[PDB]
Amino acid sequence: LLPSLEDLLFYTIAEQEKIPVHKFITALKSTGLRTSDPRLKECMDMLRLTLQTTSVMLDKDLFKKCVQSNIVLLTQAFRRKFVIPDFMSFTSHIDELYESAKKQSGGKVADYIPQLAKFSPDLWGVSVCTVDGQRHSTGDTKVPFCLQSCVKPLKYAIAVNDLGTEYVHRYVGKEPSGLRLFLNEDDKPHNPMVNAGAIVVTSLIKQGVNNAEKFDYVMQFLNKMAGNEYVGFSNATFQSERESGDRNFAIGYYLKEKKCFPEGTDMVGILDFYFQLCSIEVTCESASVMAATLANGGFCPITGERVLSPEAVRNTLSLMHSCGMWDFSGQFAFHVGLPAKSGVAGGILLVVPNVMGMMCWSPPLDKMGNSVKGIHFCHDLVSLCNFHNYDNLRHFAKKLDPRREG
Amino acid sequence: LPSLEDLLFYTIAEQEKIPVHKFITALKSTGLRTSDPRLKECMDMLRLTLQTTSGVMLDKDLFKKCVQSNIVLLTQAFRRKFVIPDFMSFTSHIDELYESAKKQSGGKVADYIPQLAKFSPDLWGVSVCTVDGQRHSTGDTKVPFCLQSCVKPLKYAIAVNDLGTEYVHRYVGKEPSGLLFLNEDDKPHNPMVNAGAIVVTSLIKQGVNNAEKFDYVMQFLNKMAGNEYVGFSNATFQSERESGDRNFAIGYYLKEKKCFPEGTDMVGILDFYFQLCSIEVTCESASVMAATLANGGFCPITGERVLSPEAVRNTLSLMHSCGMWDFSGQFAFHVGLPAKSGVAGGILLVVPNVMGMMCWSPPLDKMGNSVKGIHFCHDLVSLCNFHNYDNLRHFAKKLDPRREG
Amino acid sequence: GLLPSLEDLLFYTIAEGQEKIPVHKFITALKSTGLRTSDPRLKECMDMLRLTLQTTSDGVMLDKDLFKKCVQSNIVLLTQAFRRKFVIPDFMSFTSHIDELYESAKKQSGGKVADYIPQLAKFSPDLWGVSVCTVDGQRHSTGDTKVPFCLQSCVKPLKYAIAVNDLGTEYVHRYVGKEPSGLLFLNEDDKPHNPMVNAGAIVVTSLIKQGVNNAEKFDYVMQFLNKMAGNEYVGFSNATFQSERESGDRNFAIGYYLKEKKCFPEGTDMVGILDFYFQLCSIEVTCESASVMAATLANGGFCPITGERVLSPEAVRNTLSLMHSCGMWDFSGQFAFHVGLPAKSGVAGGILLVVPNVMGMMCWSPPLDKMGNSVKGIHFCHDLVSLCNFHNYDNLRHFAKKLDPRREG
Amino acid sequence: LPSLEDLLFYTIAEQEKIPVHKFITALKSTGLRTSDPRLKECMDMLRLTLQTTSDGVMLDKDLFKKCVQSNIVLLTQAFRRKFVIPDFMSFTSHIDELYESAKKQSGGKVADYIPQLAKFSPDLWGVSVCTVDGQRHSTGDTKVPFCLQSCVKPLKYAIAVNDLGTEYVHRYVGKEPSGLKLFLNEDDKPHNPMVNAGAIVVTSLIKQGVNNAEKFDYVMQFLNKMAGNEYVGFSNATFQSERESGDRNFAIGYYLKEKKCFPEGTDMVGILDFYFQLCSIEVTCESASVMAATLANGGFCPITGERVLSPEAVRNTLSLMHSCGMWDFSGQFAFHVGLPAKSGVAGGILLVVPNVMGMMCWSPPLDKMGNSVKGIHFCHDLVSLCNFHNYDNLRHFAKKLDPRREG
Ligand SMILES: NC(=O)CC[C@H](N)C(=O)O
Ligand SMILES: NC(=O)CC[C@H](N)C(=O)O
Ligand SMILES: NC(=O)CC[C@H](N)C(=O)O
Ligand SMILES: NC(=O)CC[C@H](N)C(=O)O
């Protein structure tokens, strides 16, 4: 009845009675998946074992032997079922967008922390990870840098995940500021995407256990969001933050005075936990998986595991849309229309919902604290593709739609 | 090789002839209306065919004679290619949401003018027009009422269409205020508040007189509504102009702050502004206007291009963040849909790529938003993965009407 | 025992040991006290001197009989003048300081004549006048002190004083606040912040003489300013009034906003009140007549050159308090701290200035600084308090090196 | 030309010898206290004369001269009704009536944010007067120690301006009411020295360079001069509680440091400590009234004659007390009362009637704006009765009475 889906896929990769391993790997990579994709491990484990047998071809039987455990995911890849079918074409566009933004040399590397915010201004990296796990990187995408305020969406998602929308917003608002004292009309910080809200959010997570276990908890959570790619910690940055955090201590003592914390909070300990979270290191590549988890409804696209509740992800994307780019948030929301969160190390965590996640990193910031190259890339991207939140999917004038074939 | 009309014919038959009522009943179940302008040739031919009797049955060749001219649309309709395939199931959910909000009898009918205070608190209508022209109304959806601030996205869309983003926003901002009148640049905060709308009004069709400015807008609103009802309440306009002290304060303040293009007659612009607020619609015709905004600027029941994609994207963005007065931030967070409320009780609602809607009930909550409409919008999104930041693949237990199963 | 008459006592002081006093010698001695022979309180004495001067061809010598005859009806005021009982006893010396202060402020030629209406733009920037009227009626002017100009916002304390005079403190402040704003139309009770800014002045205007028409209201205020000015010059610039009404978009915005917020007494015709407000801004004074108005405020509401009670002590105290904190636009806080005098500036370049218990002054020069205050006048105010212990919180017993013109040596 | 001693002697012995009690009784009726530091030589010689009895309790012209000669100028001013309030006993009667009227105002809440303030009885109420000539009057609980709290804010600003001048001090602090927490005005300075942010900055200007123990002693020595060496103490219990519960003040201090509002070389956390100490300095109504009298008298302490503050310091302090001294009530207090005043959370109101007298009113129960209810009531009543409003007129003042005039 059914010519096995393995056999079907074998005769679309051949046409020619055996398939060399290199030709299978090359074709796989042209789909956008990496050979290292964790959902492909059994297939790659079977390829490693078959290759050990001789100093290397593949009949229909050996092909079924290697692909049968992952045949569904491989088929969607090879039959152009992914969110961006023509990924190689899309990748060329990202590279042009990267090169155009590389010429933008304005901005100043933040210097308030000595601790390696002596980063080179020429550092510039862009990483893409689609909701189906297709990957592309250009530039300095393996270099660790601190999330800084890029961590704010992530830890708010964690808190809404563990505690729910209602409890979290007992303590922090859900709206942009006004031209920004610290607290809105209900004497809550305005939203989780500014320092006061992030500090209150930090006090909500894993209450009860000590700070060392809270950090372990958040790290394990970030690991799931990144599909177990690079997450780390900059103790140097942490020490800088805690010695130069005069504004944050002011916020902390103010929040404590206005009774903004859940009962039982040690505010100075929370501030320390806050500085730790800002000092978490990612790379562009690992951070883009984190964004793609947000783009994919809370499922990590390269592992398939449910990481956040959909309520946590919708809420996070909403507040990233309106509050994520500091004083530029209103203009960014209007011209780019994408959930994004910037950080003072030069990172912009960018989310194209249902499509892809991205991390852009260039240390030189503009006057509002946003990476100059990153802001430029974001504008170009949406000017090229119909990814703006309120672009139309049918009628989009000169823009390109990478979700489509023609 | 075999004809599209025949394939469609063989789908509706099973049975060498299709009864006419069978064809019509199947067509309406898709959600298209018999009166759809894109179906006029089909329906005229059906009407003419029945006159020249010879019975009431359509064989293959007669079927081809009738549907030939609109075959593409009739097939997208019949092959379940529309944005909401199981439209009748969705329709029944709309009615449920309608009946829930009907019971929310709270709020106060606006009474700063006699025309608004006249309206019964119990008038409540909801109308739906998808981006493919599928229609559904429940309640008081053929009762005329004034757009009031619901016109503000529409005239801004007209301004961006004729003038572009960069020009228009020399005069008006693009953010919620959070709080007045002017932002840090001495511009009104956004086009969705009186000060910004008054300035947007002064950008439209500069040079010509007010009668021609108005007719230019009315003809524009007619295209957005697929030529359904757009009218004018002179009674409301006269009351607006004699009780709008606040609006006169804004207008003089704008003139003092030099907020208008050079050559503006501010009191004339205020008059034009009051006229735009007094334009009348029904839920049904306003829902087509919203659907045009849902459909990238093409009117879904006529196929006509009305607005630039740029105008539509801008308007949706500012409706999202600024369209529900002091509730805008909470609406964006919990509903996540572009919407615009007005003091007559209307909420102009857009679900991008899906549909436009108009909800109307005169009683307002103390933020100025129709109580029944606010309740309906929350219910709608609690039920369907329509929130701007819902996910289209993983959406918990929400219903997705774009799908079949 | 009995009485050697006060008239004869005074005659001997003026008659330096001689038999008769020539009339010119009496006038010169009188003028040296600071009083003007035209002082309304001295009219009988001057009438009698004029009658005596009629009997003779040229000049007359006054014996004690003729002296008592001319002087008897005003002998008390004349005795205080001549026995140095006036608030500034050595007025000639003080007058020389005012002239020095005047001359050095004359050199401050910066600022910009207001030009939002043509009438204000036409005034030359070198017009500069300063006039002093003490609470005892001693007068001094230097510069362009008889040139009419519009009170503009300088009228704001005056109509507020009229409203408190007629209506009381509690009623008036149902409608307007009593504090400086800081940073925009209404305070937290939805009242204009104070009567010294446009919104509060417009509301104050709607409180005065309600129920009669605008023409009768203006006559009423005009008569009131005449009393405050001791019947010196008060007028009206219809040209300024017309330009104000056609140019004041900000004031129309304010009036529509106040109407919206229900800031007016019930029954107010708001555009009619705006018209009345433009009229009040267009009232004309000179430095000399305006200094008498200031001196009425310095003197607890008694006009010092007529002795008539013009305003209640309550109206005057309220007015001086709000001029102190709110009278110099955005510069009020600095002016209160460094000058410490109730003052009120206007866009024509006037600064109505009060030294309570001492004197009133009008300084006028059209060129304004970026805050709307006359450059020369502001310079003069600072100099005056650098020189004399007139600051609100200068101490009257220990004031270090400042002069105190109230004291003899 | 007869001698001032003899002239005064005749004025008192209407008749060849004055009894001592008669001299003392007439002296106290001028309002001067027999303990006045300016009268010590007179008082010392009087008691020494009583020891060597002889004549009895009777003073002749030569004994009177021996006793009063060293203080004759002051005693003559007193006895010849030349003090600023000549009929002091009558004025005293009015103060008493005003006191009793405010005593019936039992509203308000004692501050409870630290236990030291919470333990004070609501019914404590005292009012003390010291004129610029040293005339003294007290009614109620005027010998009960309480903390200055924010009443110290004008006193340390006055010290700062005295030592450093107006221009330097106001590089760091503004000179106007705020009207609109905010913390900072447009120039990124605290609005004025009468609010916590400005006071904290002013605290950081005094005796820069020396340690906090020496800064504190410098200030205490300064307050003791203002108070004519009457009680100035310290509540370490209040200080401990202040620093343990001053979250808001730590917020301000870190914000101030973030915005670079301190002089360079400032240890903000140590300045916060010094600030809590200044708030914990103790006075009584009687000694605090002398402090306010010093401000009333252009910087001279009226019961010692000592120059304590420059006139510049005093004028600045009185100006900012006028417009900024009663928290959110400042604008209304300036309009209706028109007197320089400073309230504090322990119930004190430091009150200055310039050229006339200083006062301290104290009652712990505060109103919703932080001001003592009985004290606010007394200040209104005082100015309703007397032409002491800054913009009252000294010649035409309606039905008010002027205690400076005789009739
Ligand atoms: N803006 C950022 O990226 C955060 C920087 C730093 N951790 C702060 O809290 O201010
Ligand atoms: N909210 C509204 O619908 C406003 C309408 C009304 N005409 C106004 O301009 O205020
Ligand atoms: N400062 C002024 O004198 C302004 C007066 C002017 N007529 C106005 O109402 O604005
Ligand atoms: N406000 C006061 O008078 C004292 C309390 C104030 N919180 C302080 O700094 O001590």
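To match Swiss-Prot, the residue numbers of chain B are left as they are there, and the shown ones run 136-149, 151-190, 192-316, 321-546.
This deposition comes from X-ray crystallography, 2.1 Å.
Backbone N, Cα and C atoms are what each Cβ position is placed from, and that goes for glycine too.
As recorded in Swiss-Prot, the features of this protein are as follows:
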| type | residues | note |
| --- | --- | --- |
| MUTAGEN | B:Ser286 to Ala | Loss of enzyme activity |
| MUTAGEN | B:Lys289 to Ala | Loss of enzyme activity |
| MUTAGEN | B:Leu321 to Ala | Decreased enzyme activity |
| MUTAGEN | B:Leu323 to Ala | Decreased enzyme activity |
| MUTAGEN | B:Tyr394 to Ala | Decreased enzyme activity |
Review point. Gap of 4 residues, B:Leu316 to B:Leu321: Cα distance in Å, to the nearest whole number?
Key: 7
Review point. Which of the mutagenesis positions B:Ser286, B:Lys289, B:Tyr394 has its Cα closest in space to the Cα of B:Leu323 (mutagenesis position)?
Key: B:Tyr394
Check your understanding: Near chain C by Cβ (under 8 Å): which of the mutagenesis positions B:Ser286, B:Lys289, B:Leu323?
Key -> none
Study note, to complete from the structure: The number of other Cβ atoms within 10 Å of the Cβ of B:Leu321 (mutagenesis position), counted over all protein chains shown, is 13
Study note, to complete from the structure: CA pair B:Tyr394 (mutagenesis position) / B:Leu321 (mutagenesis position), Å rounded to integer, equals 11
Practice item. Sorry to bug you, but what's the C-alpha spacing from B:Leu321 (mutagenesis position) to B:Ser286 (mutagenesis position), rounded to the closest Å? Key: 18
Review point. Hey, of the mutagenesis positions listed (B:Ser286, B:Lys289, B:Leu323, B:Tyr394), which one tops the CB count within 10 A?
Key: B:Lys289
Review point. For B:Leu321 (mutagenesis position) and B:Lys289 (mutagenesis position), what Cα-Cα distance in Å is obtained after rounding to a whole number?
Key: 19
Point to revise | Close-lying mutagenesis positions around ligand 2 among B:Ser286, B:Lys289, B:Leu321, B:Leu323, B:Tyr394, where CB distance stays under 6 Å | key: B:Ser286
Revision key, fill the gap. DSSP output for B:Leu321 (mutagenesis position) maps to coil
